Amino acid sequence: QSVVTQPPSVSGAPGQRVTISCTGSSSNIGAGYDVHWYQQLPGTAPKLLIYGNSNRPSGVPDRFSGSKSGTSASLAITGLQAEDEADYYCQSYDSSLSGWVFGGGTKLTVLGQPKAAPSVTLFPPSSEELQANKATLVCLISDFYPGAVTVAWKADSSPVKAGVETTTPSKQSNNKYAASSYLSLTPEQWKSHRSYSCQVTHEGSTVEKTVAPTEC
Amino acid sequence: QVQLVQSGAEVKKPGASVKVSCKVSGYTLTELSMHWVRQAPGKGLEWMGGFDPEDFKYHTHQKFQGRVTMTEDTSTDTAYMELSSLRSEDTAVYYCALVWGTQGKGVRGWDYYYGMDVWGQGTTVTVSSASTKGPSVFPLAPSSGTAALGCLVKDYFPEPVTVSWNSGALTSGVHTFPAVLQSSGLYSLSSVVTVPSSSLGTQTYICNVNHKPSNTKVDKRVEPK
Amino acid sequence: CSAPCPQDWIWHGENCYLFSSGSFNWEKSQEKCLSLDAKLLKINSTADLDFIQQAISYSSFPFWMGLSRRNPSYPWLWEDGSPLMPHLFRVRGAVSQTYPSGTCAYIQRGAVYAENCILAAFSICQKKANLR
Amino acid sequence: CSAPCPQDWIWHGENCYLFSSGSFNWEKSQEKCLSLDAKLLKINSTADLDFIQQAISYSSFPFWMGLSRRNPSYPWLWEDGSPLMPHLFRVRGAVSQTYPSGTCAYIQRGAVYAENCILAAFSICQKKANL
């Protein structure tokens, strides 16, 4: 437990307050090491937002605050504005690794339109592709807002991450978000299972599509 | 007040090495705690290494060791990061960052409290040996009131490819997705069109794929299963 | 009737403890303790260490104590010239380095670090409690 | 001849202050103060606020104090029934939310925040000095 974890996405409307948890262990936050927070606006370098759990550097306003408790720390943002839409990273130091550790990051969306659950379509490998001794499952994900999604693949009931390539969400013409996930398999792997699943989690809710080598 | 200026973007072949420079102006580097952080596209911050007041040594993340060397030139106030045996996964913006919280006046142990306040502008390193390659185009057949069908445009370089449907006559319900960049350094994309299920027996659907740089021009017919 | 310790100090055992209000080099830290009729923290027992580790457990700040040595070949000495009892703590940090103004010890996260005496940290002052 | 305050307390003006050794919910924090013939911190004056703000300036931790309200329609009150003195401090955070065990205030550096009373924090106890 030489990691720190954050939820991948948080959402609020302008003027509302949101929190982001940094969950660490006895080897980092619990070992007396402090949590720093970094704000990364779209297309910019990260900047220090909070240092030493609760301190604001010059030019960071009063409505960002932070605290530490046991093995965790929290960022609080009141009075959300659109310019706060950004990725937030927590960071601590871990004495079991003798190095610094970032959390995975949390995308903060300031809601500029109503939340929209994703449309999911899963395609099996084409006959033409299997004929070329290759196999691609295509999971297409559209019209979601906020612009953040988690994709899990299953072969029968077992989780698979090997041969999965997923795009970053991209803003569609209609201001919602689009992503694709690709699972590369051998023909044998594809034929060897009863089913494959693409599971899309958006705002804590999941849509699952399944395909089977057996279907016509 | 202190600023960090990094060297320009670099393109490298898998197996090569890169050396990013980080020049400090406004104070002397010998008194200051330098860190390196990288970020692959669409991914999170990764700490690579930096000064540790615990033992007054430079540490690198286990994940790299062998491959990362950090050096400093006390004469130019320049820090260097060299990353060897480059892979596609090393494609990233590399950042130098410094702990300026005490402005050279505090014990080094304050580093754990103040964090990294001063950041270089970043250096893009692209690791690719991809040469021009035309896609393979596979039908994504509709199955079981609307129906979704498409085309997989697989393993091309470089961007872009264009996809139309029925030579431009079909635009309604067409979604062409941004490409994925695979670890191979090749792109893939899908175009999908949502149509009435009742048209599938009667209306032909063809995706027109064009990848100019390979002169790949393919019209793939998409048949129900 | 006089109190063991002044207001805003912590009474523990035979002594009174006070945290500095700022971050200063070791010499200036020493002068500020002296102006309070005190001295920089001297740890003479594991009971002293336990108390200080609990007292600073709320803080991630570095706190100078009264321990220094001119260079690595010299022994660690308290301000009164008495030696460090070796069983109490291991010293981490810049233990191999030599600095013009010497090496001084601070406590941070309950652990003890050697660093350049001209660099700034918080400090802990102590003085005898009035128990006549 | 007795000392104003016990060992491990801080004597300040008419009172003794103790920083809790454990992090607990507000009710359990209150019971630990009571077991030391004390109560949760009450900030009565600007002088009390200055003293506590300097005492906690070393720490990023929240400290529970004796201020609470059963739900957002109620006034903020100290455990003794007295209200918050005007022009001492603003209460920040989620003052608007309803929690099963009520809303409680903690002090952290230069600010006071509302929080769900079931969350665990260090606390500050006080009791009258022997003068």
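Throughout, chain D uses Swiss-Prot numbering, with the displayed residues spanning 140-270 in order.
Including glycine, each Cβ sits where the backbone N, Cα and C put it.
Listed in sequence order, there are no same-chain residues at least 6 apart in sequence whose CB falls under 8 Å from the CB of D:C140 (mutagenesis position). According to Swiss-Prot, the mutagenesis experiment D:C140 to S carries the annotation: Abolishes homodimerization.
In Swiss-Prot, a published mutagenesis experiment is listed as D:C144 to S, annotated Abolishes sorting into the cell surface and binding to acetylated LDL (AcLDL) while increasing N-glycosylation; when associated with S-155; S-172; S-243; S-256 and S-264. Around the Cβ of D:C144 (mutagenesis position), the number of neighbouring Cβ atoms within 10 Å comes to 24.
Annotation source Swiss-Prot lists domain 'C-type lectin' at D:151-265.
The note that Swiss-Prot attaches to the published mutagenesis D:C155 to S is: Abolishes sorting into the cell surface and binding to acetylated LDL (AcLDL) while increasing N-glycosylation; when associated with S-144; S-172; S-243; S-256 and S-264. Take the CB of D:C155 (mutagenesis position) and look out to 10 A: across all protein chains shown you find 23 other CB atoms. Annotation note: D:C155 (mutagenesis position) sits in a strand segment as assigned by DSSP.
Looking at Swiss-Prot, you'll find the mutagenesis D:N183 to Q noted as follows: Does not affect glycosylation state. Annotation for D:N183 (mutagenesis position): same-chain Cβ neighbours under 8 Å, separated by at least 6 residues, are D:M224.
Neighbours of D:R231 (mutagenesis position), defined as other CB atoms within 10 A of its CB across all chains, total 18. One entry in Swiss-Prot concerns the mutagenesis experiment D:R231 to N. Its note says: Abolishes binding to acetylated LDL (AcLDL). Abolishes binding to AcLDL; when associated with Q-226 and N-229.
Under mutagenesis, Swiss-Prot gives D:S240 to A with this note: Impairs binding to acetylated LDL (AcLDL); when associated with 235-AL-236. Sequence-distant contacts (6 or more apart, same chain, Cβ under 8 Å) of D:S240 (mutagenesis position) comprise D:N164, D:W165, D:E166, D:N255, D:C256, D:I257.
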Task = Round to the nearest Å and give the CA-to-CA distance linking D:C144 (mutagenesis position) with D:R231 (mutagenesis position).
result = 33
Inquiry  = In whole Å, how far does the CA atom of D:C155 (mutagenesis position) lie from that of D:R231 (mutagenesis position)?
reply    = 27
Remark   = DSSP, reduced to three states, assigns D:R231 (mutagenesis position) to strand
Inquiry  = Below 8 Å between Cβ atoms and chain C: which of D:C144, D:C155, D:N183, D:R231, D:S240 make it? I'm asking about the mutagenesis positions.
reply    = D:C144
